[PDB]
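Take a look at the structure below.
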2 protein chains.
Amino acid sequence: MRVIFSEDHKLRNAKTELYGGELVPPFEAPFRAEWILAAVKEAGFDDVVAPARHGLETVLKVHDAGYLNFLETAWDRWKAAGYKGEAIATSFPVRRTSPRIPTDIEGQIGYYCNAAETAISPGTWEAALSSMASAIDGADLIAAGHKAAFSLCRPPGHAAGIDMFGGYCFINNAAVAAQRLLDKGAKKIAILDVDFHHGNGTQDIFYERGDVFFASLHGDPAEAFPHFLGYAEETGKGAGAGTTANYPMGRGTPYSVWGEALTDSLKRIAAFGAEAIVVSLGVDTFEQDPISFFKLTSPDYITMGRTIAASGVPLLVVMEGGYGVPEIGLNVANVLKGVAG
Amino acid sequence: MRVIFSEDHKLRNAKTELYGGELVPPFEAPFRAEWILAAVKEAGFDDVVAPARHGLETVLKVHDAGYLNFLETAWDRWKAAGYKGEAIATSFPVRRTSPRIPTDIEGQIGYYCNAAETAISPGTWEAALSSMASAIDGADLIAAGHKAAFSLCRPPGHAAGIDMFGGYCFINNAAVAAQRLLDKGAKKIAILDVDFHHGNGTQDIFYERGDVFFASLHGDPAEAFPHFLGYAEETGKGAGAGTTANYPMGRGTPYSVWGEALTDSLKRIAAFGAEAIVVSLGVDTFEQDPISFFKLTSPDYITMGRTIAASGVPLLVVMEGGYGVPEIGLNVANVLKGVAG
Ligand SMILES: [K+]
Ligand SMILES: [K+]
Ligand code: NA
Ligand code: NA
Ligand SMILES: [Zn+2]
Ligand SMILES: [Zn+2]
C-alpha cells in the first residue's frame, strides 16, 4: 500500500504539555513520525509520497467554521495578548454554563477546548492542515480503487470534535478522510478507532450523521482519558441513531478480550453496509506503552490488521496515538503487514 | 463590627497557578489575608476572633455531597497516584459529553472542576473548611442581631458551584452564610457579589432556589473570567425563576457607571424582600488590580459601603477577590468604614 506523509508535521513542536500538574515536553513529539515512517519503510512499504495541497471544503463539512477560524489565528492572538507561555485553556464551558461564545482570546480557547493537556503553539495550524492533507490523499487512493493505504498523520485527530481541540488533536483527520470518501461516491463509510483512548472527537462529529458508522475500542472512560465519552450506552442520536458503537474495556485486557470486541465491531460495521473503513490506528494499546493499561503484544498488531482487512472492504489506515517506546514503529508496521495479508 | 478570621487559612498555599501557559506563583496567596487583616484593624475594626467549630450540615445544603467528599481526599489520591506537580484538572466535561462521573483521580478532578487555573494543594481542604467556619460564625452574628460583620474568608468561594471548584475557590463561603441565615430563622436572603468576577458558583447554587436572590456586578463574561456565565439574560430557573440578576460591564468601567448598577441591584434586592444581605466583597475591581479591568478608586469603596448599608437590612461582608497591590487592605477597610457609618 502507498504511504502518505508530510514533513510539515514537524511544524507542530510545542514545548509544553500540562501533565501531573507540570509543564513537560509534549508526548506527541516529532520523533514519533520519524520512527513510524522508518519501521514501515523497512516492512516493505517504502512507497512514501508527500500529500498534495487541499482547500478547506472537505474539512468544513465535519468541523465548525468558527472553530477552524479560531485555530488558524489562535497563536497570533495569544501572543498578541502578551502571554509568555504557549496557548493553554484555563476556563471551560462545563456543567450548567452559558452557550455564548467569548470574544476574548482567553475565553475562546477555553470554549473551543475539551482538555488543557494540549497547547496551541507556533506552526500547529499549518501542521494540522498538512496532516489533514495526508488523510485526504489516502482517502483519494481508496476512492481510486486502491485496496489499502496508510496516511502517516501527525498531529493525530480522533479527539478533535466538531468544535473543540484537545488530546493532542486539532483537525480530525480520520473524519475528513471518511468525508472525502463519501464526497468521492461512497454513500456509507465506517470509522474503526483501535487507539487506546476513545475517539471522542470522531464520535461527536458523526453522532448525528446517518451516513457514517463509528466503532471504538478503548479503555473504560471511567478511568482513562478522555473520561467523558466512550460509554457503551452512547449509540448515537437523532438522524445518527444506532451509528455509534463503543467497546470500553478495563485494565489488563488481553487480546483475547480485546479481539472479541474487534470481532463484534466488524460485525456491526458489516451490518451497517460500509463501502470502506477508515482505521484510526493508535498503537498505545501496547502492553509496554506508558500511558495505557491494555495487555497487547506486538504480534497481536498483525492479527489486528489481518482481521480488519478480512472485512473485504477497502481500508485506509490513519495514524493516531501511541508514544514513548521504540516499538511504536514496529507495532504500526505490523498492522500494515497484517492488512497486506 | 466583629471580624471573623482563621489562621488555618495559611494551610492554603499552593505553589502553582496556570497563567498564560506557565505555572506561576498563585495570585490568591496568604499575603492577602495578612494585609487585609492589618488594614481593617488599623481602621478600628480590631475586634477580631477565630471561628468556632462547625460541622458539614450547613455546607451540605448548598454543595453536592459527592463534590465535598472529593475535595477532602483530592490531594491524597493525587499524590498517591504518582503525580509530581500540584493537582490540576486536564480533561473537562464540556459540550456534548457524558454526565457520568469517573472513578480515578484524573477523571474526578476534571469532573469537579470548572477551571484549570486552580490547583488542589496540601492543606487546601482544611483551609477551605476554616474559611467556611468564618462565614458561618459571621452569619450567626447577623442572626444574633448585629447589623454588620466581616468574615475575612480565605480561600474565597464565589466561583465554587454546586459540584465544582475553580477561580481559586472550593467552598462557597457566601452561599454557606446565606444558608446559615435561613437555618437560623430567615426566609428570604440576598447575596450581592461586588467582586470583579462573576459569582458563577453562587449563581449556580441558588439558581433554582426561590428563597435566595443573587445579584452580581462583574466584568463582561464575553471577555473576563469565568467567561461562561454572567450574561444579563440569566435570570433564574424553575423554582428560582427571576431570582438572579447579572450586571456585566465593559473594560475600564469607572464608579460613575459601576455605581449605577449597584443602585439597581439594591433596588431589585429590596423588591425581593431580603431580610439581610450577604455581600461577596472582592476588591479586584480596583483600578490597579493585576488581573481585572475596572477603574474603581480607593475612595469609591467608602461610597460603595455606605450605599449598600443604606439598604437598611443587616449586612454580612464575606471576603472574596482583590489581588496584587497592598491597597487591597485599604479598599476592604474603606467598605467596612462606609458600611459602619
Ligand atoms: K479507540
Ligand atoms: K461579581
Ligand atoms: Na453516525
Ligand atoms: Na435563587
Ligand atoms: Zn491514544
Ligand atoms: Zn475575584
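Header lists the method as X-ray crystallography, 2.5 Å.
Each residue, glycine too, has its Cβ placed from N, Cα and C.
With a cut-off of 8 Å between CB atoms and residues at least 6 apart in sequence, the same chain places B:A81, B:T90, B:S91 near B:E106 (substrate binding site), listed in sequence order. As annotated by Swiss-Prot, substrate binding site applies to B:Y19, B:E106, B:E117, B:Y323.
Quoted from Swiss-Prot, the note attached to the mutagenesis of B:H158 to A states: Reduces enzyme activity by 97%. Neighbours of B:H158 (mutagenesis position), defined as other CB atoms within 10 A of its CB across all chains, total 32. In the three-state DSSP classification, B:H158 (mutagenesis position) falls within coil.
Per Swiss-Prot, the feature Zn(2+) binding site maps to B:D195, B:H197, B:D284; the stated evidence is experimental evidence. Around B:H197 (Zn(2+) binding site), the same-chain residues at least 6 positions away in sequence with a Cβ under 8 Å from its Cβ are B:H158, B:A159, B:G167, B:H218, B:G219, B:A224, B:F225, B:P226, B:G282, B:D284, B:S292, B:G321. Under the DSSP three-state reduction, B:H197 (Zn(2+) binding site) is assigned to coil, being neither helix nor strand.
When other Cβ atoms within 10 Å of the Cβ of B:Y323 (mutagenesis position) are tallied across all protein chains shown, the result is 22. Under the heading of mutagenesis, Swiss-Prot lists B:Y323 to F and annotates it as follows: Reduces enzyme activity by 99%.
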Spatial neighbour of B:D195 (Zn(2+) binding site) that is closest, considering only the recorded positions B:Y19, B:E117, B:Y323 and their CA atoms: B:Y323
Of B:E106, B:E117, B:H158, B:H197, B:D284, chain A-adjacent recorded positions (C-beta under 8 angstroms): B:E106, B:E117
Cβ packing number for B:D195 (Zn(2+) binding site), 10 Å threshold: 30
Cβ neighbour count within 10 Å of B:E117 (substrate binding site): 22
All-chain count of other Cβ atoms within 10 Å of B:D284 (Zn(2+) binding site): 26
Maximum Cα-Cα separation in Å among residues B:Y19, B:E106, B:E117, B:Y323, which the record lists as binding substrate: 30
B:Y323 (mutagenesis position) and B:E117 (substrate binding site), distance between Cα atoms, whole Å: 15
Cβ under 6 Å from ligand 2: qualifying binding-site residues of B:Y19, B:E117, B:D195, B:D284: B:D195
Nonlocal neighbours by CB distance (under 8 Å) for B:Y19 (substrate binding site), same chain, sequence gap 6 or more: B:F27, B:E117
